Amino acid sequence: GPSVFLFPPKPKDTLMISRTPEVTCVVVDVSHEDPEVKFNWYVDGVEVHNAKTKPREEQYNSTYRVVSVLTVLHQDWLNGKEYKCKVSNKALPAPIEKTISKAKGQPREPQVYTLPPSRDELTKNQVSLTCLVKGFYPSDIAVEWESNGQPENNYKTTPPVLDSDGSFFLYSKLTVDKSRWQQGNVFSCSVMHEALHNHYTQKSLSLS
Amino acid sequence: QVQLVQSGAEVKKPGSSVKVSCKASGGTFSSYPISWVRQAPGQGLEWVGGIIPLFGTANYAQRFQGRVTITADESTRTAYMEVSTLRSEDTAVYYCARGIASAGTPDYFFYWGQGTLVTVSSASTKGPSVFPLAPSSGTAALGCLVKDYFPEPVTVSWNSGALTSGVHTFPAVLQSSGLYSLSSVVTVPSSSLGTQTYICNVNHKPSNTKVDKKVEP
Amino acid sequence: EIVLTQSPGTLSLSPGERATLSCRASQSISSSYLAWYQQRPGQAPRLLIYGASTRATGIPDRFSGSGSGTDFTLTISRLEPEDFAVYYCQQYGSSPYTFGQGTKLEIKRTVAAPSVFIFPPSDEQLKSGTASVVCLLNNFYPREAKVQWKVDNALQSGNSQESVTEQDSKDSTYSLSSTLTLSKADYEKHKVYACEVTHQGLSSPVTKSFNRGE
Ligand SMILES: *[C@@H]1O[C@H](CO[C@@H]2O[C@@H](C)[C@@H](O)[C@@H](O)[C@@H]2O)[C@@H](O[C@@H]2O[C@H](CO)[C@@H](O[C@@H]3O[C@H](CO[C@H]4O[C@H](CO)[C@@H](O)[C@H](O)[C@@H]4O[C@@H]4O[C@H](CO)[C@@H](O)[C@H](O)[C@H]4NC(C)=O)[C@@H](O)[C@H](O[C@H]4O[C@H](CO)[C@@H](O)[C@H](O)[C@@H]4O[C@@H]4O[C@H](CO)[C@@H](O)[C@H](O)[C@H]4NC(C)=O)[C@@H]3O)[C@H](O)[C@H]2NC(C)=O)[C@H](O)[C@H]1NC(C)=O
C-alpha cells in the first residue's frame, strides 16, 4: 500500500520571521485505481483546517504522489509542539498516522570557523574556501556564503554529522577563482541556528 | 516610530540585584529583537545581551553570562534586564535598543530608550554640605562647594533663578572613598559685589535638602 | 571577537571645515554590517549610517560613509555646530556586536588664556576636620592645562582632584576646577597656599595664592 513520510520545515524558514515555515506530508505509492487521498492535521492534539493539498504528481513507477502542506508558527515548532498527519485512502487496511517535532535536548550554540585554502591548492585555477560549524544542537541549521552583501552561490554544504559529544557539525565549501582570493577579496560564511542571537551570525575569510 | 521608555535611576549595594524595564509602544513588539547596551561613565558602548520576545531565548556576551537575565513580556510589551550579584564595575548607563527588521535578519540599533543609570555604591542617602567660595581681591569670582553628598545628582541655582550669566556647575568627582564633591561658581562684576546679594541654591532630591547659603566677602 | 579601533581620539575642527573619522577593524568584515552612530552628552546614540555607506532616513547629506575590508571612514563634508559630539562605529554581522572607542569632535577656536581664582577654606568646613582649597580656571581654550598646587611653596601630590566642564556652546571654551583636600591639622601647619596655572595662552605661569587667615 501507500507509504507516508513527514518532513520538517526548512531551518531558514523557522528562524526568519519574514519567511513562512511549513511541515510537509508526502504520500507515495498511491495506486492508479484508488487515487483519492484525505488529510487530517493535528497540532499538539487539536485539529487544524488551514493546510493545503497540492495536485497529484504522477511518478515514473506507475504510482501517484500526493503532498499536503501545513504552514506552522515559528514559535510552535521551536517550542516543541507536535504535528500529526493522518492519511486515509480507500486502499489502506487502516489510516496511517505520522508525527514529527523538534529534536528535544538542550540547544547549543554553533561555533563558526573559516578556513583558508591549503597552499597546495593554489596550483589550481579555482580555490576552496572552508567553513567549519561545530558544536550546535539540534541539527537544524542554515549556511550561506556572501561577499560584501552579494550572495556567493557556487557552494556546497555537507549534511549535519553527529559528533562524539552529542552535538552536530558540518562543513561548507565555497569555490572561487584563485584570482579573486589572491586579490584580497572578503568572503563571508553566514550561519543561522536557533541558539544564535537573532538566529544569525557570520564570519569572514580573507587573504593576509 | 517606536517609543522605548525605561525605568528610573537605581542605586544598589554590591551583591544585590537590579531589574531595569523597557516598555515599547507604537509598533509590533514580538517579532523584533530587543538588545541591551551599557556605557560606563566616560567610556564607550558595550552590548550586554538581547532577546526576541516571540521566542523567549536570550543571549549574552560571555562576560555577562551567568550574571544577567534578559526577559520580555509580550502582554505588556516590556523587555527586562536583570543583573544579579552587582559589582561596582557594573556602574553604568543601560540602554535598550532595536531594530527595524524582523527577527533573523541582521540589523542595527535604530530605536533607543532614554537610558537607566545604575550606581553600585556603598554610601547612604547623605545630605549635602554647602560651603561658600568667598570672593577675595575688575571681575570677581565666587561660588559654592557642595561636598560629601549622595547620591547623584544635585540642583544648583543662583538667586532662585535670576543668575545664569557666568554660572559653571562642574561635573561631580567621586572621592576616595565613597562621596561626590562638586563646585558651582559664578563670575560677576567686582563693581557690584556690594550691592546685589548672591545666594547659591543647592537642592538635593534624595534627602529633601533645600539649602540656600549666601556667599559674601 | 572583532575589535574596532577608532582614530583619532579627539578631533579639533572649526564649523564649516571637513571632518574624517576612521574605524579600523581587527579582521576583515562584510561592509554590509558596519554602522556609524552619534551621541551627544546625556543622550542615547543616534544612528547615522548603516551598511558602511547607506545614510539613515532623515540624516543630512553632509554625512557620508565608505570603506571595506578593515578600513571604514565617516566623513562630514562641512561641519555644522550640532555635529560636534562623539561618534561610534559598530559591526553587527556577528555576535557579540562591538563598538569602537569613539571619536570626539570639538570646536577649534582661538587661544584663550584662563582667569585664575583661588578660594580659601570656609570656617564652617574647618569644624569637620577637613580643609578644601578650590582653584578655578575660567573660560579657556584649548582644554589642555597644567594646575599645580603649592603649600609653603612646596609641590603637592596625591591630594588634588580636577574636573572639566563641557565645552561652552556660546564661546567654545572650557572651565576647570581643582580642589586641594587637606586635614584641619595639616592645613594649620602651613601658611601659603598657591595655585599655579600653566596654559598655552599664558607666556609665564600664573600663580594665585593666599595666606591662612588673612
Ligand atoms: C515510486 O517513486 C516514488 C518517488 O520517487 C521518485 O520517483 C522514482 C520513480 C525514482 O525516480 C526516485 O528516484 C524518485 O525520487 C518513491 O517515493 C519515495 O519513497 C521512498 C521510500 O520508499 C522515500 O524515501 C524516504 O526518504 C526520506 C527523505 O526524503 C527526502 O530526501 C529525498 C532524497 O534523499 C527526496 O527524494 C525526498 O523527496 C525528500 O526530500 C525532502 O522533501 C521535503 C518536502 O518536499 C523537503 O522539505 C526537503 O527539503 C527535502 N529534502 C531533501 C531534498 O533533501 C528519508 O528520510 C526516509 O528514510 C527513513 O525511512 C527509511 C525507511 O523507509 C529508513 O531506512 C531511513 O533510515 C529513515 O528512517 C528514519 O530514521 C530516522 C533517524 O535516522 C528516525 O528518526 C525515523 O524514525 C526513521 N523512520 C523510519 C524507520 O521509518 C526514506 O528513505 C522517498 O522520499 C520517496 N520519494 C519522494 C519524492 O517522495 C516510491 O518509493 C517509488 N516506489 C517504489 C520504488 O516502489
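Chain A residue numbers are taken from Swiss-Prot; in order, the displayed residues are 239-446.
If you're wondering, the header gives X-ray crystallography, 2.8 Å.
Placement of Cβ uses the backbone N, Cα and C atoms for every residue, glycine included.
In Swiss-Prot this protein carries:
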DOMAIN    A:240-339  domain 'Ig-like 3'
MUTAGEN   A:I255 to A  Impaired ability to activate the classical complement pathway
MUTAGEN   A:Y302 to D or A  Enhanced ability to activate the classical complement pathway
MUTAGEN   A:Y302 to R  Impaired ability to activate the classical complement pathway
MUTAGEN   A:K324 to A  Impaired ability to activate the classical complement pathway
DOMAIN    A:348-444  domain 'Ig-like 4'
MUTAGEN   A:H437 to R  Enhanced ability to activate the classical complement pathway
Can you tell me which of these mutagenesis positions sit near ligand 1, meaning the Cβ is under 6 Å from at least one of its atoms: A:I255, A:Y302, A:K324, A:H437?
none
Where the distance is taken from Cα to Cα, which of the mutagenesis positions A:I255, A:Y302, A:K324 turns out closest to A:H437 (mutagenesis position)?
A:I255
Chain B contacts from mutagenesis positions A:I255, A:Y302, A:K324, A:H437, C-beta within less than 8 angstroms, listed by sequence, come out as A:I255, A:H437
Integer Cα-Cα distance in angstrom, A:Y302 (mutagenesis position) to A:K324 (mutagenesis position)
18
With Cβ-Cβ distance below 8 Å and at least 6 positions apart along the chain, what are the contacts of A:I255 (mutagenesis position)? List them in sequence order.
A:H312
Looking only at the domain 'Ig-like 3' (A:240-339), how are its residues distributed among DSSP helix, strand and coil?
10 helix, 48 strand, 42 coil
Across every protein chain in view, the count of C-beta atoms other than its own within 10 A of the C-beta of A:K324 (mutagenesis position) is 17
Please list, for the domain 'Ig-like 4' (A:348-444), how many residues fall into helix, strand and coil according to DSSP.
13 helix, 53 strand, 31 coil
